[PDB]
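Here's the structure, in structure tokens; my notes come after.
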Amino acid sequence: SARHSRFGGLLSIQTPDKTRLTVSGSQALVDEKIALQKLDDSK
Amino acid sequence: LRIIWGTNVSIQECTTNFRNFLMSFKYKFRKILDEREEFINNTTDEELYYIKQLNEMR
Amino acid sequence: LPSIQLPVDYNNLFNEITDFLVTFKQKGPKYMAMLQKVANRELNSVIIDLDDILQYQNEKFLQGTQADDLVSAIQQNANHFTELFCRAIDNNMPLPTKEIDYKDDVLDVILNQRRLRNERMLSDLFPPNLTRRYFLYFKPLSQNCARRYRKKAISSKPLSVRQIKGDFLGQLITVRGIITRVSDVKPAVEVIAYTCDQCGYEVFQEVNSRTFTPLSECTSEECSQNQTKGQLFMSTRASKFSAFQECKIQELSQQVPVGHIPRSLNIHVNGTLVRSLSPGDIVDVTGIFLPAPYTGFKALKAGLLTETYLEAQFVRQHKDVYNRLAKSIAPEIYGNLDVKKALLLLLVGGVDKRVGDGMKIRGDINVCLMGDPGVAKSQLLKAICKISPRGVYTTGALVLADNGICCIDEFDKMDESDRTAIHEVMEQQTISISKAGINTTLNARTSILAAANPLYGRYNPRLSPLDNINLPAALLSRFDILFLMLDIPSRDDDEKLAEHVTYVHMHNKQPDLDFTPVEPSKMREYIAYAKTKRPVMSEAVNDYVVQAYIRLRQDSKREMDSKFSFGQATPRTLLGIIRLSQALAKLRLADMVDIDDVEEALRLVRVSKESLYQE
DNA sequence: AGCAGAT
DNA sequence: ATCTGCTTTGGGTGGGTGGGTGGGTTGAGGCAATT
Ligand SMILES: Nc1ncnc2c1ncn2[C@@H]1O[C@H](COP(=O)(O)OP(=O)(O)OP(=O)(O)O)[C@@H](O)[C@H]1O
Ligand SMILES: [Mg+2]
Ligand SMILES: [Zn+2]
């Protein structure tokens, strides 16, 4: 992320069914593969 | 689909909107917005602004 | 945990509150109209008038359907009734009448998604405070209304900080005092909104204490059923914050007993009451007197002693022209027409300071009073400082006097540091601070009004003025007008002064009756109007003042040939003369500076010193 | 009371 | 997963072989240098 760690951008990804998951990170704000990678890694 | 938390505005629409704004925009729009259209010239105002700003930055 | 049987049932009280809100009228019901305005986002503060509750109670009694005493219950225990009333309002909030952008609000979207998720789960919430957009306050029971209905109003009866004892805790009381300190507004958290990085749910936690322990593990149904360990994280965008501000209230001088020291009491202000208190105001704060329990180890150590504070709920704040103004400046002294005229000229301080060539001529008229002890110097200073809007009274503060007249008493005694400070102010009109801790520069275009005693304590005719004055000759020269007031014994004057002072002591009023002093408010507003104005000068007046200057310089040189002269005239004197003329024109309210104003200024400078020195 | 460690 | 155990705030109911570049800040009294 270009900005600092505490910038604080929050995400809401929509699953094929109508449920929303939350991800943090500008890269997630831009991309979806990064979002899924973070979802897997945060487990 | 990517949506900002707590809102109903898509990120993809935002990205495409700002990309369209940057690739195509002229100072004449700003001049007319501020009610200064009569000061519009024919060379600087009619040339792309932020494209020039990106080229000079590069 | 044993139990008691108190004679209060909250169910009848809740029913009474609901009936009062829905039915009371004083158009439609007052509180229903207020709730309608609250729903439409117009209003954000609901004030409950205990007078209205008393009126409703007495109307019910007159109808014969006697009910519980709501006002006494509220006064005796007020913390509970805030929540009770908030619940009642939440139940009866009318639907909005004007369409609003619900989707813009974060909370609306979040709660809609929560509803959708709950519906999906069922097919296979949030505290009430979170959605509240209003604050509730209690207006005390007014004295007149209590007397009208034959009742005693404890809430509106004022108390000093001394009378607020430990048995008043938990009640609705009023305090009288002056505010000595107000802190900056800051966000105090009421409800915290978390998020789950795995489950995609949101949690809410309520905070009603100085401290709290944040959640770290998801508690959602999905997480527990799936056992997935999803960390909870805070989100400030969804939380609920209330403006917070802490103040301090101190006893008035007249309330402290003999041989005692004043006490102070803390005040908490939340919601829309913030920024309604500033240091120096004398107020009647109405609030709920509550304790402030400690937490954790500090609670164990502190024992049973408890801090206390007041939850602010309602705040009541307490409250020929030349000759006339001069004589009205201070009617309790014996008239000093020239000094009063000069002081009025100082007060108005008319000047055209727009040189714009690098710097400008000083835009303030400075006045100095020097006299043997016995004349009304301190009284003149006090009066001239009370009249002025920016007057600051000090004894040998400058920041408060910026762009205003400064009232310095005992000028001669002052220390060298302050003398250098004023010397800087006059020349540069700037306050400069050079410290490692802080480096702040402030402009100071403020006038100085000084009072001093001669070197030996009294004026000595044998010694010339310069030797009598301890202050540097440059400082005296920089003064625009220097007044020397002397105490000469005389049968007639002494008799007049004695009669005046003695009449004042016997009757407590002004003795004079030939003329009626002008009201202070009219004089103040006229002075402000004059300050607003701006005169102008022509070439003929310029030539006249130039001629006056050469005459004055020749006379002053001739006088300086001897030792009696205070000091030879300089360009500073010319600038002072034109400054006085400009101020006089401002008083006249005319652009064109008449020769009369210049002549009067010349007479004033002459009589400032020569009139009394020649005596 | 919250958190840091041994069975 | 449960049982066992230490330590705060800040302050003298921890101290001066921990010090004052870890914070608790006015009041009095002695000494050198300035006068
Ligand atoms: N003309 C006067 N009329 C009435 N009272 C006067 C007059 N002149 C002086 N007094 C009284 O003289 C008393 C002393 O005056 P004040 O304290 O203002 O000045 P001062 O004694 O010259 O000042 P300092 O404190 O510097 O020695 C005040 O009570 C004031 O009321
Ligand atoms: Mg005095
Ligand atoms: Zn979860």
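Chain C is numbered as in Swiss-Prot; the shown residues are, in order, 5-30, 59-156, 191-385, 409-485, 512-730.
From the backbone N, Cα and C atoms, a Cβ is placed for every residue, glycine too.
The DSSP secondary structure for C:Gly463 (ATP 1 binding site) is coil. Under the heading ATP 1 binding site, Swiss-Prot lists C:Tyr423, C:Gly463, C:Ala465, C:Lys466, C:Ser467, C:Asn568.
Look at Swiss-Prot and you will find C:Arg593, C:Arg687 tagged as ATP 2 binding site, backed by similarity to another entry. Residues near C:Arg687 (ATP 2 binding site) in space but far in sequence (CB under 8 A, at least 6 apart, same chain), listed by position: C:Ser592, C:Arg593.
Neighbours of C:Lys466 (mutagenesis position), defined as other CB atoms within 10 A of its CB across all chains, total 21. One mutagenesis experiment named in Swiss-Prot is C:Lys466 to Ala, and its note says Loss of MCM2-7 complex helicase activity.
With a CB cut-off of under 6 A applied against ligand 2, the recorded positions C:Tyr423, C:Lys466, C:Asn568 are reduced to C:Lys466. Recorded residues C:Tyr423 (ATP 1 binding site) and C:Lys466 (mutagenesis position) have their alpha carbons 12 Å apart, per Cα-Cα distance.
The binding residues for ATP 1 are recorded as C:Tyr423, C:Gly463, C:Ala465, C:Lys466, C:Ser467, C:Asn568; their greatest pairwise CA distance is 20 Å. Between the binding-site residues C:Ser467, C:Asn568, the minimum number of other C-beta atoms within 10 Å of a residue's C-beta occurs at C:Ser467. Annotation note: C:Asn568 (ATP 1 binding site) sits in a coil segment as assigned by DSSP. C:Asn568 (ATP 1 binding site) and C:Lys466 (mutagenesis position) are 10 Å apart (CA-CA, integer value).
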